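Let me give you the structure first, and then I'll get to my questions.
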Amino acid sequence: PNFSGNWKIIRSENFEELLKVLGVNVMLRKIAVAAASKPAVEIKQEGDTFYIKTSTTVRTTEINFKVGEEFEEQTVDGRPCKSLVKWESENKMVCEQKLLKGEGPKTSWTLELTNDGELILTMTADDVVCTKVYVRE
């Protein structure tokens, strides 16, 4: 299917705790779940090529990738990393991340589209999982 759209968050579970495994301090943490608490997600998909923009009130980031080709982005706590997305199924992609510098938690993310048109994002850091669910504006 097609992941394209302007996506608004409808559910968020365990985000604060993902931030703790990544070692995000309490100052940054409390404002990260506050007004940066509607991240808006915009996706443009063409075949295996993706543009994904994630925005809060104060921050904006863009990634551009093709499935099966390495690219650079950052972990949720901001550390630069090399990423690689592959399809787990027709409706689900999985991204493995590797730090460019230093050591840290094993981090990944997944995106999947339900038959009803919900976008499910999961983010993992070692043994901690955060799930966010979006619907199209």
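Residue numbering in chain A adheres to Swiss-Prot, whereby the residues present occupy positions 2-138 in order.
Keep in mind that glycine also has a Cβ here, set from the backbone N, Cα and C atoms.
Copying in the features that Swiss-Prot gives for the protein in this structure:
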- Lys21 to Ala: Loss of ligand-induced nuclear import; when associated with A-30 and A-31 (MUTAGEN)
- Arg30 to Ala: Loss of ligand-induced nuclear import; when associated with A-21 and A-31 (MUTAGEN)
- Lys31 to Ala: Loss of ligand-induced nuclear import; when associated with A-21 and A-30 (MUTAGEN)
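Looking at the shown structure, can you explain where the listed features end up?
Cβ neighbour count for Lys21 (mutagenesis position) (all protein chains, 10 Å cutoff from its Cβ): 14. In the three-state DSSP scheme, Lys21 (mutagenesis position) is classed as helix.
Same-chain residues at least 6 positions away in sequence with a Cβ under 8 Å from that of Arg30 (mutagenesis position) are, in sequence order, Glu17, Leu20, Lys21.
Neighbour density for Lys31 (mutagenesis position): within 10 A of its CB lie 12 other CB atoms from the protein chains shown.
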